[PDB]
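Written out below as C-alpha coordinates is the structure these notes cover.
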Amino acid sequence: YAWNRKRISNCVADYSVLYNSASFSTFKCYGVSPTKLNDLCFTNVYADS
Amino acid sequence: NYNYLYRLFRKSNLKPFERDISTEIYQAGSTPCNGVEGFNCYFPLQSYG
(Lines of atoms letter the chains of each structure in order from A and count residues from 1; the text may use other names and numbers.)
(Lines give C-alpha, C1' and ligand atoms only; values in the text may rest on other atoms or scores of the structure.)
Protein backbone atom coordinates (compact mmCIF):
# COMPACT_ATOMS: atom_id res chain seq x y z
CA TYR A 1 0.00 0.00 0.00
CA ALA A 2 3.07 2.28 0.21
CA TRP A 3 4.61 1.47 -3.17
CA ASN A 4 7.49 3.80 -3.98
CA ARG A 5 7.69 6.08 -7.02
CA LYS A 6 11.17 7.25 -8.04
CA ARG A 7 11.33 9.80 -10.84
CA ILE A 8 14.33 9.11 -13.07
CA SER A 9 16.24 11.91 -14.79
CA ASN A 10 19.75 13.32 -15.29
CA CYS A 11 20.84 9.73 -15.95
CA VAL A 12 20.63 7.39 -18.92
CA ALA A 13 17.89 4.79 -18.47
CA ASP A 14 19.98 2.02 -19.97
CA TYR A 15 18.08 -1.13 -20.93
CA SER A 16 20.82 -3.18 -22.63
CA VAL A 17 21.56 -5.00 -19.37
CA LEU A 18 17.92 -6.08 -19.30
CA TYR A 19 18.32 -7.54 -22.78
CA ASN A 20 21.78 -8.88 -21.92
CA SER A 21 20.62 -10.33 -18.60
CA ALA A 22 19.37 -13.92 -18.87
CA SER A 23 17.63 -13.90 -15.48
CA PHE A 24 14.52 -12.26 -16.93
CA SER A 25 12.20 -14.73 -18.68
CA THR A 26 9.01 -12.74 -19.41
CA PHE A 27 9.29 -9.30 -21.01
CA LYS A 28 6.37 -7.85 -22.99
CA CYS A 29 6.04 -4.29 -24.31
CA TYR A 30 2.46 -3.65 -25.44
CA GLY A 31 3.09 0.00 -26.35
CA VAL A 32 6.60 -0.11 -27.80
CA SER A 33 9.25 -2.60 -28.91
CA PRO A 34 12.91 -2.98 -27.90
CA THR A 35 14.01 -2.65 -31.53
CA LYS A 36 12.58 0.87 -31.83
CA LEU A 37 13.33 1.71 -28.18
CA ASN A 38 16.84 2.63 -29.35
CA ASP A 39 15.56 5.72 -31.20
CA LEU A 40 12.55 6.29 -28.91
CA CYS A 41 12.75 8.68 -25.95
CA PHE A 42 10.57 8.83 -22.84
CA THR A 43 10.01 12.04 -20.89
CA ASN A 44 10.50 10.34 -17.52
CA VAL A 45 10.22 6.89 -15.95
CA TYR A 46 8.91 6.12 -12.46
CA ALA A 47 10.31 3.05 -10.71
CA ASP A 48 7.38 1.63 -8.73
CA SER A 49 8.14 -1.25 -6.36
CA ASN B 1 -14.18 -21.60 -32.81
CA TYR B 2 -10.40 -21.31 -32.51
CA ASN B 3 -9.64 -22.52 -36.05
CA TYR B 4 -8.84 -18.90 -36.97
CA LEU B 5 -5.15 -18.09 -36.51
CA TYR B 6 -2.89 -15.08 -36.99
CA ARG B 7 0.82 -14.26 -37.09
CA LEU B 8 2.18 -12.16 -34.21
CA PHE B 9 5.93 -11.93 -34.92
CA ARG B 10 7.83 -11.31 -38.14
CA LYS B 11 11.31 -10.26 -39.20
CA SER B 12 9.86 -7.34 -41.17
CA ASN B 13 6.50 -6.04 -42.33
CA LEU B 14 5.26 -8.01 -45.32
CA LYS B 15 4.77 -6.29 -48.66
CA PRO B 16 1.21 -5.67 -49.90
CA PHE B 17 -0.66 -8.75 -51.10
CA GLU B 18 1.80 -11.25 -49.63
CA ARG B 19 0.83 -14.59 -48.10
CA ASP B 20 2.99 -15.86 -45.23
CA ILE B 21 2.67 -19.45 -44.02
CA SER B 22 5.98 -19.84 -42.20
CA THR B 23 5.79 -21.70 -38.89
CA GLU B 24 9.37 -21.42 -37.60
CA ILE B 25 9.70 -20.53 -33.93
CA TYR B 26 10.36 -16.84 -33.33
CA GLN B 27 13.44 -15.75 -31.39
CA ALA B 28 13.25 -12.44 -29.54
CA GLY B 29 17.04 -12.04 -29.32
CA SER B 30 20.04 -12.49 -31.58
CA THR B 31 21.16 -15.82 -30.14
CA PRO B 32 20.09 -18.78 -32.33
CA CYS B 33 17.00 -20.77 -31.37
CA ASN B 34 18.12 -24.33 -32.02
CA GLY B 35 15.72 -27.22 -31.67
CA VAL B 36 12.07 -26.49 -30.96
CA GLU B 37 12.71 -23.89 -28.24
CA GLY B 38 15.27 -21.46 -26.88
CA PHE B 39 15.85 -18.29 -24.92
CA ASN B 40 12.68 -16.20 -25.27
CA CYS B 41 11.49 -18.50 -28.07
CA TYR B 42 7.74 -18.57 -28.66
CA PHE B 43 5.39 -19.80 -31.36
CA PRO B 44 4.43 -16.86 -33.62
CA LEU B 45 0.90 -18.19 -34.24
CA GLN B 46 -1.95 -17.67 -31.76
CA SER B 47 -5.60 -18.62 -32.07
CA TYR B 48 -8.55 -16.23 -31.95
CA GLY B 49 -10.74 -16.27 -28.86
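Residue numbering for chain A follows Swiss-Prot, covering 351-399 in order.
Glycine is no exception: its Cβ is also placed from the backbone N, Cα and C atoms.
A helical conformation is recorded for A:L368 (variant position) in the three-state DSSP classification. Around A:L368 (variant position), a 10 Å sphere centred on its CB holds 11 further CB atoms from the protein chains shown. One natural variant named in Swiss-Prot is A:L368 to I, and its note says In strain: Omicron/XBB.1.5, Omicron/EG.5.1.
A simple way to gauge crowding: the CB of A:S371 (variant position) has 9 other CB atoms within 10 angstroms, across all the protein chains here. Among the natural variants in Swiss-Prot is A:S371 to L, noted as: In strain: Omicron/BA.1.
Variant annotation in Swiss-Prot: A:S371 to F, described as In strain: Omicron/BA.2, Omicron/BA.2.12.1, Omicron/BA.2.75, Omicron/BA.4, Omicron/BA.5, Omicron/BQ.1.1, Omicron/XBB.1.5, Omicron/EG.5.1; the structure shown retains the original residue.
Under the heading of natural variants, Swiss-Prot lists A:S373 to P and annotates it as follows: In strain: Omicron/BA.1, Omicron/BA.2, Omicron/BA.2.12.1, Omicron/BA.2.75, Omicron/BA.4, Omicron/BA.5, Omicron/BQ.1.1, Omicron/XBB.1.5, Omicron/EG.5.1. Summarising the environment of A:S373 (variant position), the number of other Cβ atoms within 10 Å of its Cβ, over all protein chains shown, is 5.
Variant annotation in Swiss-Prot: A:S375 to F, described as In strain: Omicron/BA.1, Omicron/BA.2, Omicron/BA.2.12.1, Omicron/BA.2.75, Omicron/BA.4, Omicron/BA.5, Omicron/BQ.1.1, Omicron/XBB.1.5, Omicron/EG.5.1; the structure shown retains the original residue. In the three-state DSSP assignment, the secondary structure recorded for A:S375 (variant position) is coil.
For A:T376 (variant position), no same-chain residue lying six or more positions away in sequence has a CB closer than 8 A to its CB. Under its natural variant entries, Swiss-Prot includes A:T376 to A with the note: In strain: Omicron/BA.2, Omicron/BA.2.12.1, Omicron/BA.4, Omicron/BA.5, Omicron/BQ.1.1, Omicron/XBB.1.5, Omicron/EG.5.1.
Cα-Cα distance from A:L368 (variant position) to A:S375 (variant position): 10 Å (rounded to the nearest whole number).
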